[PDB]
Structures are given as structure tokens and as C-alpha cells.
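Trainee: Structure below; questions to follow.
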Amino acid sequence: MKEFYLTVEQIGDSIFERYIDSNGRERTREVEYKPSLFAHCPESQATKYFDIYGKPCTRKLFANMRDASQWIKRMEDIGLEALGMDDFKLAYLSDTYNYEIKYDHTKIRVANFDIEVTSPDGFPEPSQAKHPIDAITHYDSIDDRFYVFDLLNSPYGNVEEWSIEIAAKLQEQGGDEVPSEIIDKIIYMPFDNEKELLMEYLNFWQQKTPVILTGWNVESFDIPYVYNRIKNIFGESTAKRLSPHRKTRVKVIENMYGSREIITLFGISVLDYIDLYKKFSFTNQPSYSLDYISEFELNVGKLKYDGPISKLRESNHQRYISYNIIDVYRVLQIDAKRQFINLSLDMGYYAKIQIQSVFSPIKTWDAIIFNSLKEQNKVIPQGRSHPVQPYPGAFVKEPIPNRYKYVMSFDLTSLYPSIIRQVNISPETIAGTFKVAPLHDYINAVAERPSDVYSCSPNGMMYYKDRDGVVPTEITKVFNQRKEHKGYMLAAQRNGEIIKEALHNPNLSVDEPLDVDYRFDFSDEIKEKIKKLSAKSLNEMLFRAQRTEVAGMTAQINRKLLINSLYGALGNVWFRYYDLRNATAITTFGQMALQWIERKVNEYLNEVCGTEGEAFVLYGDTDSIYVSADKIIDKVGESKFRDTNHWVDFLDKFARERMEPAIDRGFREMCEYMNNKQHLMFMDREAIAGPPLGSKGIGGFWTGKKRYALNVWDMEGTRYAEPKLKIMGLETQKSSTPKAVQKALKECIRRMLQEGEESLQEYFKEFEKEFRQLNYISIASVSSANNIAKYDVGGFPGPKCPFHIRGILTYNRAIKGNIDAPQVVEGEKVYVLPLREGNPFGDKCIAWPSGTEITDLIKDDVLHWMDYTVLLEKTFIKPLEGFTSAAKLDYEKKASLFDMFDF
Ligand SMILES: Nc1nc2c(ncn2[C@@H]2O[C@H](CO)[C@@H](O)[C@H]2O)c(=O)[nH]1
């Protein structure tokens, strides 16, 4: 069993690391690393070791690790360049784990927990943790259990224990609806006081010390709290014990907050699931409240409770404690389906880097290359910060606002990376520079062709078309691995169908499982010996395949990420290999290909249609384009098409046979113009959208850059049952808009695109009427009280103050008299509502903590007072209003000359 690390940390001149040994055991060792470095040597020498420039260098041994540090410091002082890997941890690894990796994972203590503290005012301050923690669920991958610590006594409330069984009941049985398959897997243990509680957890912890720490807002919240709190009632010395190496660092961060600390646990890789999500999600989202994502991801939703989230323990310790768990579980379920954590291992294991350093492309990439060069005997430069220069980003066409019946998209796969390789961009690949003409001309080819020996970029760059550039080759390497691992998972998946049915009537005596490398489809030789096998003898056969297809595919994705998070690191100042000219080269080229191909399209097209000065390319954005099929369709007339679906196939064959061809062909021309290394410019149709045929719906409309919506039918081949709406930046999303409204708007658009104005017009009257009977909450407007509520407490408000904070102060001036039942607003997420003027409150609008109902004393009044008309305008009419205008429509029909007359 070939070993591997877990956590590596550097303190003093010695490393400290947790790893599994040649026979599955998690141990530690404190190794005093003897770092190796380099410096350019006088040319005439004999050596391996030469930088990525030609220049030769010579090894430097430090024995003591911090000598190096003293050395480098020095060199730079003198003015001499110091080469090698400054981050020792990544260096260490490189040597010790020199081979390909192969990690177990079932062997890695991934702890997922979540604490709960009950605070008067719904939010507490992790900063000092004035209050006690009254709940803690702590899952253990290694154990498959959930450890639950409950505090029964508290100045905020002394409660009864919790019922395993009641939790085990259905809603109607006052049950917590808790999932069976978990139930037996709990280990509840209640306490009398906080000390005993923690103290134990501490011990619990010091015993089952995590490698990976997860949660939801675990980093920002849970983790700090703990730490602080402990130190508070126990003191630091003992708080420190939370780290295996019992060492630790506190870090403050800033912004629209101020103190936001993130404790850095020495020797445990912390991966807040939240971040970890946002990165690999590949799905932009509007809010990340746990229960929102669990909805989308598992449909389920969240444990519905009553009263504030601060009341709950007092008002119902039962559910308070159940939910706590559910949370942890929800996450579990997600990792298990999306598999993120697993991925990370793999990834961080691939690049041989500290696991959490997955959140940093710099870190990763750097390490990837470093290791690449290592077994190549070259030497990485020395990083050296440059300043922050505003090179442009990608292009985004200003679109004409209007309705657009038939339309179709196209995507340059990856793009940036492809560019890099299309132009052999890398730092040592930089050959020259040319007199640079205004880009505009270049895209029209009215510029003169620069260099005939060099690969060139529109910002005046020139690159050696010979030498195979570091960056470019390095990426290709990755790209092959994906092309390769993608196939792998296919073979063993499709090699699973093989064992799938030859196990429906398996049995032939009792067999011995076969030595198969599933990675490739079988062979008929092998295929015959399979039918000669039984369900017993097979099955481990079918587990490995379906699982090597699991496994293998994980990596295929891994690359997908890397490949995608590359430009992140290059466009980054701190990235060792960063260079502005390089960076700019990219974005500019990219910026070009877009309008280049955009022009080309139009040409070709209004030519093939034989129309004139007709701009078809309706909009483009970073790496996609939009073409108005409108006139193409009309050429052949709407009449012929007998099925909305009928034409859909049409555009498709067109794209694929007329279009596509012209593109590649037209991109070749560009590559040509640049004397580029190769052709890597692949853009393929990707979406088709429009009104159902016969339907007076408009198919789609735009409002401005990134402000658009449309009726999709085929999503890259995959045709659609009924349509599926693609909204973009239209506040259907923006958290702020009330739910009831969103669900509404979302609908108007559907009507528009699919049905026609009549349909819309009537619906308008609908929700309009029903507006006044809707439950207030579905109509309230959310927005964060980004705690600058402070800045306005001039007793009362004071101009240059927004609606939000206005509503909050006016609120608190009503909550003067608590009864304690009324929560107060602690710097986060609130409600907001109009109020007709001359209300007995002062100000016009109130807001209250999100998720909550309102203290009854004021409650009934508020709403009686509530401003309906206003609310509506601001919330619904206004945004809607926009749409219409852009798409050129009307929500209320023009006051006919013909009214008064009943027909
Ligand atoms: N080839 C190479 N080795 C390096 C570099 N930086 C540090 N080393 C270390 O020097 C030793 C010999 O390669 C190994 O321990 C490397 O991990 C670098 O930039 N290139």
C-alpha cells in the first residue's frame, strides 16, 4: 500500500505532517527539511538545472530551512535573482511524494459539524462569543455517526432532553421527519453546563482529530466562535489545543463590515462547503442560504420551524436540536451527489499541494508547473510582484434593445486557453513587438499583416512559432488528460453495461474474479470468460467498473476546472509567471475573434440571404454570439413549417451544414492573418430559441448588455419536451424582489415569449387583483442591512440614508418596548415595506429580520397601514414596465377609441 500525506505545515526549520503509512495508519512526523535553491551561474559551467530561458544555474543546499529565507532576502537586496520554489511545503512534497499519487479517502477523517448558539438578537458575534453554545452536531466520515452535544441548562433557557423517537415521527405526530437510515447512527449526549460540554468535545476532538473540516459558513462562523468562546472561559493555552500541533493564527479581514476574523487551524485543511460550492458549482446562484441550495440541489427544502431562529430552543428545543442535525445531513447528501470534497482531494493530490490551496489557482498552478519542471531539471523564476494594471477584459457587445423571434447561439470552447496555445503565449515565447494599429482596422483586415515568421497578438506581440512554450505545452498536457480520462470513464461505464446483463442469469459453478483494467472496453476473448461466471464471482466485477467510471470521471472534471481556472492565475499579479504584455495579448486577441467572426457572419449571411447591410449578429459576449434567424426563416416562410419542432431541426441542419463550415473556414483566415501556431478556434452552435409557431409569442427580447431573456428548444442537440426559459439579469433572480413577485414576473416573460400580448395583458389584470390577498411576506422586499445602520442612528434617520436603513430605524423606534418577544436588528438580512403616509410611525417603510413574522402588537397595524399601490410600482410594475418597452409591447391596452360600447 503506497503511502501519502494529508496535512503539511511549516513551523521553524521543520515541517510537520500527517499522512497514512504503507499499511493504512494516520501518523505524524516532524521533519527538518533541507531546502534546495538556485542562482544563475557564470555561463561556462557543467550542470543540469537551467532556467526557462536558457541561462544555467547551480543548486544551493541550506540544511537548516530558514537559512534559505535569510539568503533570498539578501540576494534581492544585492540585486541578484534567486531562483527556485519559495513555498517550501510544496517543495517538500515534490520530493517525498515524487510518484504519481493514489489516495484512499475512506481513510481520511473528514469532519462535518455545525454549532448553534442562542443569542437574544438573532446574530451573535463570533469575534468574542459573549454567549454559550447550546448545540453541536459533529458528523464523522471515519465513524459514519453524528455526535450530538446538547446543553440543557442555559440562562437563556433550561430544557428537556431530546427524543430520538419523536424526531423519528412524521409532521402530524409532532415528529421531526428525521430520515431513518441516519437515526440509529446518532450518538446523543446531553450536559448540565457549558464547561462540561466543551471540555468533553475538546477531548472528543483531540481524539478524533479531523483532517478535513467542513460545514456551511463554518469558516466565517462556526470555527471562530468555538475558538474564541473556549479561550474566553478557558483561555488561549487551552484553546490552542484545538490544533494537532497546538499552534495557531488569527486573521482579520475588512470591508463593509470591519472585524471578520478567520482562524487558521494549524494542521487541518478547512474547506468551507459554501466556498467549495461556488467554485465547482458551475451554476451561478442569487442567494446561498443553506436551505435554498438544498432546495435546488435536492428539491427537499429545509426543516420548517416556528418563531425566530433565536426563539426556537426555548420555544421548542426538540426541533431546534433535530434541525441542527438535518443541516449537517443536508450537506452530507450534497457532497455525496455532487461529490465536491472527493474531487478536491484528487485535485489537490494531483498537483501535490496543500488541500485548501484549491481555492487558489496561483498556488495550484504554480505547483503544477514547478513539479512538471522538477522532473525536467529546469528552474522556476522567482516571483516578484508587479503592480496592478487594468488591462481590458473580454468584449461585450452593446445590443439594440428589442424583440427577437428566432435566434441562435454559438460558443468558442474554453477560449482563453485555446488562445494561449493558438498563439504559443508564454513568457519565454515572447519574441518581438510591432507598430500597433487601432484594433478596429485589424478586425476588418484593413491593417497590415505583421510578421511572417511570428505568431502574433493584436496588441503588438510576436511569439516564436518554433520553441514549444511552457505555459502552452503545460496546458495541452492537461487537455489531453481530460480527452483521455473522459474516454476512460466511458469505456468502464459502457464496460458496465457488459457486466450489467451477463449477471441477469450469471452462474456457472463458483468463480474467481478477473484481472481487468476496465479503462478500455473488454475484447471478445475476455467477453466469453464473463458469461462463464456467476453473480458472486461477477458483481465485484460490476462494482469496480461502475466505480472506476466513478473514480476516473472525477479526474476528467478535475482537469475541466484547472483548464478553466488558468487565466485566473495568469491575469494575476502575484502569479510568478505573470506578465502584463502576455495577459493583454490574450484578452485583446479574444476581444478580436469575437467581432472578427461577428463581421464574417453578417457578411456571409446577408450575402447568402442576399439582403443588405443587414446586421444579423445581434449580440456577443466574451465567447458566444447571437444570430437573428428572423430573416432566414422568412426566406422560406412560416407557412411550410408543420410543427414548431418542424423548423427547429431546420436551423440545426443549417447551422451544422451551412454555418459551421463558414465559421471554421472564416477563423482559419484569421489564424492566417496572425501566422499562428495552430487553429484552436472552435465555436459551435449551442442554443436555439423562439415562439412555438402559430403562437403570438416573441421568442426572446433584450434590455441591454447581460440584461436578456429567451425561449429555448434545443440545447446543443438535446431537444426539449416543452420549452425552457433562459433569463439573464432580469431581477427574476435578484434576492431583493419579493418571492410572490418573482414567481409572477417570471411568468409574464413566459407569456410574452410563448403566448402574445393578449395573454400578457390579461394576466396583468390577474395578479393585480390577487395582489391584495397575498400573504404579506411573499410580497415584502428583502435586502441586507449591511450594518451601516450604525452610521444613521442619529437617534432617528438623516438624509443620504437609504430606504432600507430608514425602515430599520423607524422599526426599532416602535420596538422601544420589547416584551422580549420582539427581536432587534443585528446587522444582517431584513424585510422592508411601504406604509401609506401619515401613519402613526414616523418615516414611511419598516423592515424586520428576514424569515420572521412580526410582533403582533405592531403587526396588525403595519399592514393595515401598509402602502399597496407604491409597493407594487416599485416592485413589479417598474421592472415589468422596462421589458415591455424594450420588447416593444404593452401591458394595459391603449385606451381604445371604442370603449363605452359593449360588444
Ligand atoms: N528542478 C528544480 N528543483 C527545485 C526548484 N525549487 C526547488 N527545487 C528543489 O531542489 C531539489 C532538486 O530538484 C528538489 O528538492 C526540488 O524540490 C526549481 O525551481 N526547480
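Technique stated in the header: X-ray crystallography, 3.2 Å.
Just so it is clear, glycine is given a Cβ too, placed from its N, Cα and C backbone atoms.
Okay, these came from Swiss-Prot:
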{"type": "BINDING", "residues": "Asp114, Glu116, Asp327", "note": "Mg(2+) 1 binding site"}
{"type": "BINDING", "residues": "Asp222, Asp327", "note": "Mg(2+) 2 binding site"}
{"type": "BINDING", "residues": "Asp411, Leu412, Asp623", "note": "Mg(2+) 4 binding site"}
{"type": "BINDING", "residues": "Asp411, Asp623", "note": "Mg(2+) 3 binding site"}
{"type": "MUTAGEN", "residues": "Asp222 to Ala", "note": "Complete loss of 3'-5' exonuclease activity"}
{"type": "MUTAGEN", "residues": "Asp327 to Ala", "note": "Complete loss of 3'-5' exonuclease activity"}
{"type": "MUTAGEN", "residues": "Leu415 to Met", "note": "No effect on base selectivity"}
{"type": "MUTAGEN", "residues": "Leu415 to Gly or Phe", "note": "Increased misinsertion, increased mismatch extension and inefficient proofreading"}
{"type": "MUTAGEN", "residues": "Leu415 to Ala or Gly", "note": "Decreases base selectivity by several hundred fold"}
{"type": "MUTAGEN", "residues": "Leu561 to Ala", "note": "No effect on the ability to recognize damaged DNA. Increase in probability of nucleotide incorporation"}
{"type": "MUTAGEN", "residues": "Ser565 to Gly", "note": "Increased incorporation efficiency of correct dNMPs; when associated with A-567"}
{"type": "MUTAGEN", "residues": "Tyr567 to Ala", "note": "Inserts both dCMP and dAMP opposite 8-oxoG rapidly and with equal efficiency. 100-fold increase of dAMP and dGMP when situated opposite guanidinohydantoin. Increased incorporation efficiency of correct dNMPs; when associated with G-565"}
{"type": "MUTAGEN", "residues": "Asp621 to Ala", "note": "Drastic decrease in the efficiency of incorporation of dGMP"}
{"type": "MUTAGEN", "residues": "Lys706 to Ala", "note": "Almost complete loss of polymerase activity"}
Trainee: Measure from the Cα of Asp114 (Mg(2+) 1 binding site) to the Cα of every one of the recorded positions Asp411, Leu412, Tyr567, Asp621, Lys706, then give the nearest.
Mentor: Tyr567
Trainee: Give the residue from the recorded positions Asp222, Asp621, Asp623 that has the most other Cβ atoms within 10 Å of its Cβ, counting over every protein chain displayed.
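Mentor: Most Cβ neighbours within 10 Å: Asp222.
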Trainee: So for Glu116 (Mg(2+) 1 binding site), how many other CB atoms are inside 10 Å of its CB?
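Mentor: Other Cβ atoms found within 10 Å: 20.
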Trainee: For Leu412 (Mg(2+) 4 binding site), what residues in its own chain, 6 or more apart in sequence, show a Cβ-Cβ distance under 8 Å?
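Mentor: Same-chain residues close to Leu412 (Mg(2+) 4 binding site) (Cβ under 8 Å, separated by 6 or more) are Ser418, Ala593, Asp623, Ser624, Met681, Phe682, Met683.
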Trainee: I'm trying to understand the geometry here, so how far is the Cα atom of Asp327 (mutagenesis position) from the Cα atom of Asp222 (mutagenesis position), in Å to the nearest whole number?
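Mentor: About 13 Å separates the two Cα atoms.
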Trainee: In whole Å, how far is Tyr567 (mutagenesis position) from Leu415 (mutagenesis position) when you measure between their Cα atoms?
Mentor: 10
Trainee: Tell me the Cα distance separating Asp621 (mutagenesis position) from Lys706 (mutagenesis position), rounded to the nearest angstrom.
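Mentor: Just about 8 Å between their Cα atoms.
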Trainee: Enter the number of other CB atoms within 10 angstroms of the CB of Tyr567 (mutagenesis position).
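Mentor: Looking across every protein chain shown, the total is 20.
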Trainee: If you take the centroid of the Cβ atoms of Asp411, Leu412, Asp623, the listed Mg(2+) 4 site, which other residues of that chain have their Cβ within 8 Å of it?
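Mentor: Going along the sequence, the neighbours come out as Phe410, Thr413, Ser414, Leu415, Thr622, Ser624, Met683.
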Trainee: CA-CA, which of the recorded positions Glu116, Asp222, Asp411, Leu561 lies nearest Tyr567 (mutagenesis position)?
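Mentor: Result: the closest of the recorded positions to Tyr567 (mutagenesis position) is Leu561.
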Trainee: Near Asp222 (mutagenesis position) in space, meaning Cα within 10 angstroms, which of the recorded positions do we find among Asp411, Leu561, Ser565, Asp621?
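Mentor: Those near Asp222 (mutagenesis position) - Cα within 10 Å - do not exist; the answer is none.
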Trainee: Using a 10 Å radius around each Cβ and counting other Cβ atoms from all shown chains, which of the mutagenesis positions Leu415, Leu561 yields the largest count?
Mentor: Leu415
Trainee: I need the CA-to-CA distance for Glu116 (Mg(2+) 1 binding site) versus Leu561 (mutagenesis position), whole Å please.
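Mentor: Roughly 34 Å, rounded to the nearest whole number.
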Trainee: Run through the Cβ atoms and count how many others sit within 10 Å of the one on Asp411 (Mg(2+) 4 binding site).
Mentor: 17
